[PDB]
2 protein chains.
Amino acid sequence: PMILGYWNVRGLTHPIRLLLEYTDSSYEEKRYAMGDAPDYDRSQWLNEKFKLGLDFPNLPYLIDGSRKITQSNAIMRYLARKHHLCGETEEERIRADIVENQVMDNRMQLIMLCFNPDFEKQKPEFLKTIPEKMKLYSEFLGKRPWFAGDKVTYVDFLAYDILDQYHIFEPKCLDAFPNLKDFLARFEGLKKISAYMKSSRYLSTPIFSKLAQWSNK
Amino acid sequence: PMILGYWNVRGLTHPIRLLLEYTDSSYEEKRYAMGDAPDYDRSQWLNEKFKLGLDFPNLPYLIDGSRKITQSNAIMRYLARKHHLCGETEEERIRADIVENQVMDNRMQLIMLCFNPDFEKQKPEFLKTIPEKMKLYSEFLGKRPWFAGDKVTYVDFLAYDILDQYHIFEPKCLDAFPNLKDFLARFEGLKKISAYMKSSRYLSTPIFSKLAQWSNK
Ligand SMILES: N[C@@H](CCC(=O)N[C@@H](CS[C@@H]1c2ccccc2-c2ccccc2[C@H]1O)C(=O)NCC(=O)O)C(=O)O
Ligand SMILES: N[C@@H](CCC(=O)N[C@@H](CS[C@@H]1c2ccccc2-c2ccccc2[C@H]1O)C(=O)NCC(=O)O)C(=O)O
């Protein structure tokens, strides 16, 4: 079995857990526990961070036999080439690449707001930016069934995850973009995805670590 | 020719600039200017931001004929594919994808301390962390000529820039890692790169905008 290591929170690893499930991968998990406030003890991880053979010790990590990978996109891409879920055309590939990075940016934005102590007074500002973000995803996907075109790629995994977290942080943000609502439902409707979602392993929340101002619980 | 869109700072776009040179690309640039303090006028870029046909408008952007791309790593992948500068084996691709995301992490960490109002007091703690950042690279590179292995790929462009910026920040941070230093001199030795560096095109400074407590002018 493959081993996925991460905190016991959604974090940035959902697309990975969903990809694992989607490709029917055999894997085990290491969900490292984080210490409560104000210490936020991380020795569950730290006791073995330098003891696992990884080039750049980090969470998440994927152990696949001899191969030891870190950096979530890096992990996503490995699984993707493994199950032919990479773009097939140059245009597929440009779309994917942009999407990949676009998701992480939109994700840091969220993070940066949810770990800042000034959350409360930062939120209304942040809120003003969301409709553009969504519009961008909505006009880019357009009428395509999947973000890269006609077939599911690893980028839909990342895409699903960050829009659902945004949807979750702002429930009515997809109201104006029904193609995005339909996308989440199509993704969600995938056989193995539906399935995992009802599983003992599903882990939707908390979205962040106990250090966050939002979805820390 | 092609067009590269970006502020008139080094920021995160050095790799693209060196890739375009190294590939003998026919490109022109649109270096936008940011007003000064306190205003910090962006109107020069904002007024055409949504009028370029980009899906997710950003800086940098690459216009190559019909193709419009955003997100520095996507741009880099794009040129990588165009000129065959990616890993050719699974192991090279993994190394490449891990390195690509690793650089930007280390990128972020540097920038999170230079666009930090408290730069100077947290500076002494970041410099403490630098020797283990550099050590990971050093150990990862090993005896190899290039980060992926046998030939040059786009991640070397990436690796070179962030190692060069850490180096500028901390001039002795490479003294214990001489192979990193040979990486840098060897990267500077590629003919088209050599030439470019001595050209009117080269922009090695400043790294950041105005609002930074490093590469501030
Ligand atoms: N560029 C890396 C991000 C890596 C990362 O920051 N790893 C964090 C976990 S995600 C982490 C996080 C924790 C809880 C909740 C949310 C997040 C998060 C989400 C997205 C992006 C960044 C953060 C992280 O910093 C960490 O714990 N590293 C191991 C260690 O330092 O020893 C990736 O894409 O894999
Ligand atoms: N993840 C995207 C980052 C995109 C980004 O934030 N672009 C910044 C410029 S880099 C930006 C920068 C600005 C000022 C000074 C320096 C830089 C910088 C330097 C290093 C690293 C990153 C940056 C960003 O903060 C921006 O100005 N976008 C246009 C806009 O939002 O409308 C990329 O990889 O392409």
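Residue numbering for chain A follows Swiss-Prot, covering 2-218 in order.
From the backbone N, Cα and C atoms, a Cβ is placed for every residue, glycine too.
Features of the protein shown, as given by Swiss-Prot:
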type    : residues                                                                  : note
DOMAIN  : A:2-88                                                                    : domain 'GST N-terminal'
MUTAGEN : A:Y7 to F or L                                                            : Reduces catalytic activity about 100-fold
BINDING : A:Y7, A:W8, A:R43, A:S44, A:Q45, A:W46, A:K50, A:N59, A:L60, A:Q72, A:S73 : glutathione binding site
MUTAGEN : A:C87 to S                                                                : No change in activity
Select, from A:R43, A:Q45, A:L60, A:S73, A:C87, each of the recorded positions with a Cβ positioned under 6 A from at least one atom of ligand 1; if none does, say none.
A:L60, A:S73
Specify the secondary structure state of A:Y7 (mutagenesis position) as given by DSSP, simplified to three classes.
strand
Give me the CA-CA distance between A:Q45 (glutathione binding site) and A:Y7 (mutagenesis position), in Å, as a whole number.
11
Secondary structure content, the domain 'GST N-terminal' (A:2-88) (per DSSP, counts of residues):
27 helix, 20 strand, 40 coil
Distance check, please: Cα of A:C87 (mutagenesis position) against Cα of A:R43 (glutathione binding site), rounded to an integer number of angstrom.
35
Pairwise Cα distance for A:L60 (glutathione binding site)/A:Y7 (mutagenesis position) [Å, integer]:
5
Would you mind pulling the longest C-alpha to C-alpha span across A:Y7, A:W8, A:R43, A:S44, A:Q45, A:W46, A:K50, A:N59, A:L60, A:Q72, A:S73, which the record has binding glutathione, in angstrom?
22
